[PDB]
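I have placed the structure first, in the form of structure tokens, so that the comments after it can refer back to it.
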Amino acid sequence: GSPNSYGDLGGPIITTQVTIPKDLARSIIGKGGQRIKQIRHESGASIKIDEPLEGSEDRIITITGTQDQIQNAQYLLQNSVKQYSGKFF
């Protein structure tokens, strides 16, 4: 109860940004995002995607949550890449 009183919530909140090539960016996001939404509930982490910067074939992602929630998310991002026809074409 009262998720805001001493305990430092295990630790302060941290934010980190990731850059993925546009080609792998589409494999990770999926068509309906069904992939970024699921990872959001499985990791418990929050993620915000920024629009691509005109003049760059890359997409940037921002992860926000506890270090562990972020690591669990960063690892699910690196493994989603294999969705690139890697796991079962």
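Residues 375-463, in that order, are what chain A shows, numbered as in Swiss-Prot.
Structure determined by solution NMR.
Cβ coordinates come from backbone N, Cα and C, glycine included.
Long-range Cβ neighbours of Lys422 (mutagenesis position) (same chain, at least 6 residues apart, Cβ-Cβ under 8 Å): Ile435, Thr436, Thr438. Swiss-Prot gives this note for the published mutagenesis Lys422 to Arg: Loss of sumoylation. Loss of TP53 transcriptional stimulation.
What Swiss-Prot says about the mutagenesis result for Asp424 to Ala is this: Loss of sumoylation. With a cut-off of 8 Å between CB atoms and residues at least 6 apart in sequence, the same chain places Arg433, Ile434, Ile435, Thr436 near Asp424 (mutagenesis position), listed in sequence order.
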Using DSSP and three states only, what is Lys422 (mutagenesis position)? strand
